[PDB]
Amino acid sequence: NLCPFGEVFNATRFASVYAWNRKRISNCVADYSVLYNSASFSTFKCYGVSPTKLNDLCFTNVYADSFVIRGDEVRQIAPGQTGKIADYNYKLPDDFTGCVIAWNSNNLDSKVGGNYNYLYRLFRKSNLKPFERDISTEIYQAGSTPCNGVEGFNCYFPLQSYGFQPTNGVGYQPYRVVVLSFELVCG
Amino acid sequence: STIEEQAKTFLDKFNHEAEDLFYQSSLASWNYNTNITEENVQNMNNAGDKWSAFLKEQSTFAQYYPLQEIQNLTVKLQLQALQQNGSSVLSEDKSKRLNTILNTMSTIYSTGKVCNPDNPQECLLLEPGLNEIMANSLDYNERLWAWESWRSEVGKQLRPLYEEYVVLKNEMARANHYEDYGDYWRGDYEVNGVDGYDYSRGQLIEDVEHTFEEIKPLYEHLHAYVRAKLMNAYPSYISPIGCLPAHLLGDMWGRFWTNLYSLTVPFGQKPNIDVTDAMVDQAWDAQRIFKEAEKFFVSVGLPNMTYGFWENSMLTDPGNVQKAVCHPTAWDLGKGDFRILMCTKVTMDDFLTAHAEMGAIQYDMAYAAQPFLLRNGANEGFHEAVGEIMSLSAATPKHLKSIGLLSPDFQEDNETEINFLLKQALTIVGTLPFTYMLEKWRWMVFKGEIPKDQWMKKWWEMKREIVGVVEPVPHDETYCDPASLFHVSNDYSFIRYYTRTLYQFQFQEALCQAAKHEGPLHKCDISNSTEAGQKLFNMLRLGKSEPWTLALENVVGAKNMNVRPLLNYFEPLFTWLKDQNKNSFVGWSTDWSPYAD
Ligand SMILES: *[C@@H]1O[C@H](CO)[C@@H](O)[C@H](O)[C@H]1NC(C)=O
Ligand SMILES: *[C@@H]1O[C@H](CO)[C@@H](O)[C@H](O)[C@H]1NC(C)=O
Ligand SMILES: *[C@@H]1O[C@H](CO)[C@@H](O)[C@H](O)[C@H]1NC(C)=O
Ligand SMILES: *[C@@H]1O[C@H](CO)[C@@H](O)[C@H](O)[C@H]1NC(C)=O
Ligand SMILES: *[C@@H]1O[C@H](CO)[C@@H](O)[C@H](O)[C@H]1NC(C)=O
Ligand SMILES: *[C@@H]1O[C@H](CO)[C@@H](O)[C@H](O)[C@H]1NC(C)=O
Ligand SMILES: [Zn+2]
């Protein structure tokens, strides 16, 4: 049966990067051809398997990780790119078998006056391990003083919101990202 | 946690939160300009109030981090800019006073109305209209009225308001720990903590004074040659030894002599280098002008103006429906947004102005990959010099051939170069005495050397001596002629308009050497020279991370301001001007007067 790829990509809303939604895709036939031939995607880097090869390739389980990030940071959804997002929000295994899909969401996720809904972790005591979702909203203690769970000196809220005005530059416009992984579901 | 590592994570929080705040306030500031409206002005104030209020809290927290025990040079500079007390020291409504009087000054110009006596309906503003009188009219009586009525009606009005401007802004003295308001603006050039490069604020005075003396030879002869052409077109009014009257200069104030190119044309039978008469015959709208400007730099190497530029910029006058500031402004908003606001006209001046503002945009673009505070060029003159370095190339007669304005013939005569150089001298050489004079009197006011009972009058003695320009009508101190100019009313530096001038020739010399130009500097187009463009972008990106005195050395051999490139660019003109002015008197009398008769 038709894999529910339609609702992942055509979703009315996408989750923030610090809480990336994962939808399990299993026991369905998937036409990957519509994805690599849609022409509506800016980035489509399949790191492990060629899209041509996986069209008839059966698979054990499929999950879809979908989040919204900055276009300057789309570089970071990649094995070994470092940077703030991969460091403290969403990191790939560096042995990752799968694909990264990205397209501009300035038409949908940017509004006059700016949208401040999307959040990103700015501070984390230790770098995130691959496929680890952290949503600990505890003040990152930067100095010697203890924060006691309130804002103060060297006591910053580890979460900061994206600002998305439509007149922004491309490197600052919101991009909608869907990450696909494969484990070891045909076509 | 070392103190610097604590300083970086604090600065890391700043750069994220501030960029959106600066963008939001700057977005409303654009809208205030585009659609002048009581609602839009308020939006700028409230949002701008948040940007200032946000700055004060982070400033207090930045002082908690010591400026010592930090070693990464960028960390020190970033902390200083935040650690500055700023305009917060004035107590509450006292700062609101400074807000109101300054907010009034943006309105007084925009609402400044001189009215024709013959028709009481017919009142004019400092729209293009009044400036068009100073630019084209050849009637001594007509120019004088616009010269006089503007500062008679509107100047005087600003005299008590500019009186408190210094009184209230020099209150900052020894509060912000700078001695006088002239010391603050000079702090832009200050670099400290760098061995062999530490530039103190007092060095800027002495440097400007010395280079200006070497400027005087060329200017006096220009002043003499202009007087001879003016005396023919204006018999009786002008004396062969006296200072030039201010109204017969190009602008309402005489900032640029480029308007007088028609009257002061050396030869005039050869093809015109002022191609506004060709642009009207080449039907070039504002879009064409900027599109040709965009094409100039993409030839150099910088890619295209971001579509957000073309989509959101205003390069044309709105018309009657929308009232907007028309002054050329290379806006930069951050967050990847770059725009230009400039009511544009079918004039070579607007053709050359556009090329400079776009060069400033591409400056603002090149150092985008920098921490928030370091993205403003390494000093004030840099930002204003990068655009004119290209503008000098834009007006070059060879480059004007490729653009399609000068016909395919290209008479490379010994005369056309002098025609071209004199138009360039009028625009470039003439503004430097006026600049030093204005800022010298500005600095001396902040120090307190001129009391209000000697104000205004001194301004005119200085203008007679330094610039060689006289006043048509005597002015009491109730008059306020200095604050007839936008830069004085909006509390903006004006010496930044002269450091760029010595700079703009310093760099072009090296850029021509990079392009391996065979010949003089006035024959130099940076076009199609990828190497010279890479040299600029390599040092456009540095921003304020590297001290200016250091970034200067890397591009051009000198580590400091040097007038020598300017003289070499004008050396053919200087020698010719000497030969022509052998009979006429070079120099002026500080005692002559057009009213003493
Ligand atoms: C003029 O300002 C008003 C603000 O009430 C706005 O409705 C209108 O869109 C503005 N015109 C523009 C943006 O061209
Ligand atoms: C003014 O500057 C001093 C510098 O020592 C600083 O301690 C003080 O907090 C500043 N005032 C403010 C931030 O209101
Ligand atoms: C120190 O080096 C550079 C100096 O340009 C600075 O931009 C950077 O933030 C610092 N690196 C770190 C994190 O140590
Ligand atoms: C740059 O912009 C011009 C503007 O018309 C366009 O023609 C050109 O193809 C662009 N060049 C690029 C994107 O390399
Ligand atoms: C730069 O090169 C272009 C194409 O090669 C040419 O059309 C233009 O005239 C050149 N500009 C010069 C020689 O100033
Ligand atoms: C043009 O050249 C002539 C002849 O070489 C010489 O008199 C002078 O350099 C120029 N004449 C002018 C500027 O009137
Ligand atoms: Zn200007």
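Using Swiss-Prot numbers, chain A covers 334-517, 524-526, in order.
How was it done? The header gives X-ray crystallography, 3.5 Å.
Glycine residues also receive a Cβ, built from the backbone N, Cα and C atoms like all the rest.
A:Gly339 (variant position) counts 10 other C-beta atoms within 10 Å of its own C-beta, drawing on all protein chains shown. The natural variant A:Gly339 to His is recorded by Swiss-Prot, whose note states: In strain: Omicron/BA.2.75, Omicron/XBB.1.5, Omicron/EG.5.1.
Quoted from Swiss-Prot for the published natural variant A:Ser371 to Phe: In strain: Omicron/BA.2, Omicron/BA.2.12.1, Omicron/BA.2.75, Omicron/BA.4, Omicron/BA.5, Omicron/BQ.1.1, Omicron/XBB.1.5, Omicron/EG.5.1. A:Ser371 (variant position): 12 other CB atoms within 10 A of its CB, across all protein chains.
Secondary structure at A:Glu484 (variant position), taken from DSSP and collapsed to helix, strand or coil, is coil. The Cβ of A:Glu484 (variant position) lies under 8 Å from the Cβ of A:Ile472, A:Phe490, each of which sits 6+ residues away along the same chain. Quoted from Swiss-Prot for the published natural variant A:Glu484 to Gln: In strain: Kappa/B.1.617.1.
Listed in Swiss-Prot is the natural variant A:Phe486 to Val, annotated as follows: In strain: Omicron/BA.4, Omicron/BA.5, Omicron/BQ.1.1. Sequence-distant neighbours of A:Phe486 (variant position) (same chain, 6+ apart, CB under 8 A from its CB) are A:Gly476, A:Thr478.
A:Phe490 to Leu appears in Swiss-Prot as a published mutagenesis result, with the remark: Increased resistance to neutralizing antibodies and human covalescent sera neutralization.
Mutagenesis annotation in Swiss-Prot: A:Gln493 to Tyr, described as Reduced host ACE2-binding affinity in vitro; the structure shown retains the original residue. Cβ neighbour count for A:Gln493 (mutagenesis position): 19 (other Cβ atoms within 10 Å of its Cβ, all protein chains included).
Using a 10 Å Cβ-Cβ cutoff, A:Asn501 (variant position) registers 24 neighbours. Annotation of the natural variant A:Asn501 to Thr in Swiss-Prot: In strain: 19B/501T; the original residue is retained in the structure shown.
Swiss-Prot documents A:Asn501 to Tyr as a published mutagenesis change and attaches the note Increased binding affinity to human ACE2.
When the Cα of A:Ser371 (variant position) is compared against those of the recorded positions A:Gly339, A:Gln493, A:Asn501, the shortest separation belongs to A:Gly339.
Checking the recorded positions A:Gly339, A:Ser371, A:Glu484, A:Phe490 against chain B with a Cβ-Cβ cut-off under 8 Å leaves nothing. The number of other Cβ atoms within 10 Å of the Cβ belonging to A:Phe490 (mutagenesis position), over all protein chains shown, comes to 15. Across the unmodelled stretch of 6 residues from A:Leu517 to A:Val524, the Cα-to-Cα distance comes to 11 Å. A:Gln493 (mutagenesis position) is 31 Å away from A:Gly339 (variant position) when you measure Cα to Cα. In the three-state DSSP scheme, A:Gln493 (mutagenesis position) is classed as strand.
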